[PDB]
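For reference, the structure is listed below as structure tokens.
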Amino acid sequence: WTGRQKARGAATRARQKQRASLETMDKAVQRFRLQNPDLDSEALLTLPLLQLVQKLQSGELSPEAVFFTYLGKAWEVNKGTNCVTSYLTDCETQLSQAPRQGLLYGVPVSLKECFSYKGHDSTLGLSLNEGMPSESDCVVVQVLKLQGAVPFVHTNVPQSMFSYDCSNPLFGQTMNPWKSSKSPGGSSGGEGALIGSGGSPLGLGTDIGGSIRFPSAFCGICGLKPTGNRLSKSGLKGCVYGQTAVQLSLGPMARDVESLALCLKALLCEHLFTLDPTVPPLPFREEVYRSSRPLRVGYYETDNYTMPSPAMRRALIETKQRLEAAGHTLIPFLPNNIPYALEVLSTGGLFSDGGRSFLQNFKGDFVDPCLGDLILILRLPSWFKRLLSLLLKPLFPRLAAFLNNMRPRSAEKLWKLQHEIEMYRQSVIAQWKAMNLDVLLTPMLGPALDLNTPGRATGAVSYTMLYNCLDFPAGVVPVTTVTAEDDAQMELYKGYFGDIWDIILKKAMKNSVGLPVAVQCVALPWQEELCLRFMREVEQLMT
Amino acid sequence: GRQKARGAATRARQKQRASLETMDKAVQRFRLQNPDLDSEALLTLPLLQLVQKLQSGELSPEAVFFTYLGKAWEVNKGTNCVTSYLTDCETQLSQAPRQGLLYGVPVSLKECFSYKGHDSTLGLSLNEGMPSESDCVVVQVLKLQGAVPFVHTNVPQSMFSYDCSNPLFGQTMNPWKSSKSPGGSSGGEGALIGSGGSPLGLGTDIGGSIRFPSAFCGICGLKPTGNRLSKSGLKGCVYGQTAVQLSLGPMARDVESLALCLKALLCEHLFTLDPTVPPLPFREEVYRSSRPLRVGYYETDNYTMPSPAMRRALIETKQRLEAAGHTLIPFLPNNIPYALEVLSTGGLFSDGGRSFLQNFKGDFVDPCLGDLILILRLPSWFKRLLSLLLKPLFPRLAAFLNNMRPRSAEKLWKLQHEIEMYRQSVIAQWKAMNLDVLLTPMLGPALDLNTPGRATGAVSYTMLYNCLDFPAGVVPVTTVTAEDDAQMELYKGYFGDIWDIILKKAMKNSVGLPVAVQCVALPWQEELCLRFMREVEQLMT
Ligand SMILES: *C(=O)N1CCC(Cc2cccc(Oc3ccc(C(F)(F)F)cn3)c2)CC1
Ligand SMILES: *C(=O)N1CCC(Cc2cccc(Oc3ccc(C(F)(F)F)cn3)c2)CC1
Ligand SMILES: [Cl-]
Ligand code: NA
Ligand code: NA
Ligand code: NA
């Protein structure tokens, strides 16, 4: 498996598809703009989604108008960002079908590429998934459609969706719309760049280690990673199936938190619960989302794993003080044994099989630089990860731990690990209740890392991963931008470890003046309405 | 060395003896102060009327409690279903929140439901002298909901037989016939509730362990969707096996009681105490619906040949449902063999049984387990070899052996994904045929008293829905007539291997014993399921 002819073929074919898609969308927007030269696009594109939806519903704006305008903006912003991989087949026929009663009637929505769509590849940037169009829409696509929405594009993801950058050898590299040298985050990076530049009012990403939250934060939009099984993962393309220790979660990304709520409200209905009975039929509880009661807000300023950027620290402290000023009680709170949850529970849950199932997707394929040495490392034999870990342990403990916990195990040892994760979850919940929290405020990784560094700043996944591991709903909302003061203070940054993960992060978070910085909001499992209520408060008080 | 096991067996027996003495003394002290109390009238009150009268004040908690305690102690003489009397349930009696939906209701608990200060031995020696530090979550909510958990009921050793004997507390018997099994692993509950000793109990079910005892002892029980209720604080012997979900649920004399129990358990108390449970309240309107149902049905799973009594019970409830204006659709989940032999066995024994076998180190192995322990203990290469030797001759046994071997995490992921897809397969099937609900045979009548551990194939009617993680309930609908029992002679199974041979024999001499039918709905559809169970109940009772 060292021949690349197939991979090269797939790369050419994918590029011609994306070039063709982009042409197609160009022709359509020109045809439209000719017929509608008086349309005020800028007014329409800057409409918050709630107001867009109401005008759609009132009939004040036709779907054609909002669609081809957004399509227009998507094509335009894509020139600078390369976030659109495909234009979704007969979304224009869907445009004129969109159920008029649908809660998202006439709303264009962007999809991360793994959200399978009839007649389209979900390549994941992998060559073996090229030329394999899905035979039907995934469940959440079906409901979006049923609920009046118009999925219109597939947005780029990093190869295999297992980097928090966003390049792949098929469609290339997606860029942060705020600064071309920066990453848009990932794996939902296409979404981040698109929505964060005004090209889509609402998109859907996925998140198993922070992949909704990284791009949302890096690109200065909001996003929510619900409880794993709050929404249906049916029809989603991934590259490892049956790993249940760390739940893959999917969720909404959007310009305001109201949009996230609307999207959940829309998705959580009889259509979804019918199409996928394995999802618990938990309707969106608006009264909880709309509550304006005080909150007991747990907070931490650092997780003692990934030292926060000065920007993050300030962002956290500032939203803390504003929340306090708004009459909420802020309690110092840090989930126990984060190192354990990250180094053994998370890494071991994600790589229970040494990474072998994951590695299968790369046979014959190029490995994108933004994955870093991940593939090289997973490919190392079990005994050598062991040996290396023990040699590294006295010197570089985080790396030792990482190597040591990504080895193959028996089903017997997997059961043991899942049980530790199960109890770990219950340990943090006890902590939570003992402290009587409603909700939890935390740092979000930020600002945007430089453009090939996420795959080498491996430790920085800590702020988000922890809640994948706990399967707590966690969302992210921008609250500030990097001041020069914050940027200069990066020179005084030396992480908690001084290993190359810290060194690469240190470098990667420099030259970031003006970029958005976010804060993370966490609630207990099944409490996405509560979580959004908190996010809405944060958003309000910082915006 | 078995001296520890013998010690534990002595100590447990002392504790059970002492518990029983304690309960006797209390009932006597009560009866003296209440000689005029009509016990019989009280004991035969259905649970809904019991609760009303508790709530109205017409019956005091003391009255219903000590009466039921009395009946429990009495029926336990003939059945050996009570393991322990629960610490200051009497102090709990006088605390019971007056508002609680189960105010003053005595509740029996399978021994694995942890209770402060009590062993949850599971019949295992290593779990003796290990009192739980606190009540498990569903116990906490029962209590918060006004209920009064009063006893721990026996389970088979390790809870992995559908009989009910263990070397600590011995063997529990079917209250209808002492030579028959009460079912298991929730066999204590079956015996106790099925003889009148408890109005409402809780069991668990990973392979049919709520539904076996319920059906064998002629009561009703529900195994909801795995994560509909909190498993927090439950004692088991394998942790972190997530392929086949452990489910817990209610057992009781009528289906209304199962609904009341869910309604009571599914509330802010539970969702707070265990946020990992989806906060899905009990939807009454769905339970109470009296609209027609499209009812999928099958008479046989082509795996375990039904007893004549099962077939009759199934066909009769079918015809009654049709007469009641429900449409009955022939429907059999695809690839049951697959689901049982590879998915279920592999999910339950992903590790070759090694985690599970850890619990027996040093301990006696109860006969009602059969050769399970001996078999799991076989090396992986030999399970393989024996499998391909047996394959041409006894294919079920081959399949069983072949699928209970250790695997990599890698292969576990694969299996898990095959379970996910199989689940989706049966759901699409179900939806294709537009079913509201599914009617199924349930194993019955009760097997002879050491045969469940050797009739391993008969787990098929229940196991299937543990694998699918569908809510599945069982309701008693008839009793074995002399006709049924005689036709048992002409019974040969679908295979004629020793599992059919043992089952044929085990199900003989069963005249008058209750036979049940199984009601299944889609995931999270407990209240629909119950709605169907109520219909069945209604039309056969
Ligand atoms: C989106 O959800 N994702 C998933 C997470 C990847 C980033 C990533 C790559 C490789 C391994 C892991 O898991 C991991 C990394 C570090 C640690 C540490 F904290 F160091 F212990 C634990 N687990 C994540 C981006 C795309
Ligand atoms: C209560 O829930 N339980 C769990 C199940 C046991 C019975 C039992 C013992 C040993 C193995 C299995 O699993 C099994 C057996 C047979 C088959 C077959 F049908 F043959 F494919 C599949 N799985 C169950 C009782 C108490
Ligand atoms: Cl769930
Ligand atoms: Na460390
Ligand atoms: Na380690
Ligand atoms: Na077979």
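Shown for chain A, in order and in Swiss-Prot numbering: 31-573.
Cβ coordinates come from backbone N, Cα and C, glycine included.
Annotated features, as they stand in Swiss-Prot:
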- A:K142: active site, charge relay system (ACT_SITE)
- A:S217: active site, charge relay system (ACT_SITE)
- A:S241: active site, acyl-ester intermediate (ACT_SITE)
- A:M191, A:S217, A:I238, A:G239, A:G240, A:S241: substrate binding site (BINDING)
- A:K142 to A: Lowers activity 40000-fold. Lowers activity 70000-fold; when associated with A-217 (MUTAGEN)
- A:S217 to A: Lowers activity 3000-fold. Lowers activity 70000-fold; when associated with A-142 (MUTAGEN)
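Features per Swiss-Prot, on structure.
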{"residue": "A:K142", "record": "mutagenesis position", "contacts (Cβ under 8 Å, 6+ apart)": "A:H184, A:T185, A:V187, A:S217, A:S218, A:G220, A:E221, A:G233, A:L234, A:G235, A:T236"}
{"residue": "A:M191", "record": "substrate binding site", "contacts (Cβ under 8 Å, 6+ apart)": "A:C144, A:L154, A:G155, A:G216, A:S217, A:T236, A:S241, A:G268, A:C269"}
{"residue": "A:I238", "record": "substrate binding site", "contacts (Cβ under 8 Å, 6+ apart)": "A:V276, A:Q277, A:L278, A:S279, A:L380, A:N498"}
{"residue": "A:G239", "record": "substrate binding site", "contacts (Cβ under 8 Å, 6+ apart)": "A:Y194, A:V276, A:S376, A:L380, A:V491, A:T494, A:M495, A:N498"}
{"residue": "A:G240", "record": "substrate binding site", "contacts (Cβ under 8 Å, 6+ apart)": "A:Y194, A:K255, A:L475, A:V491, A:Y493, A:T494, A:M495, A:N498"}
Record-annotated substrate contacts A:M191, A:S217, A:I238, A:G239, A:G240, A:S241; largest Cα to Cα distance in whole Å is 11
Env. residues of substrate site, Cβ within 8 Å of mean position of A:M191, A:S217, A:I238, A:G239, A:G240, A:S241 Cβ: A:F192, A:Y194, A:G216, A:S218, A:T236, A:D237, A:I242, A:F244
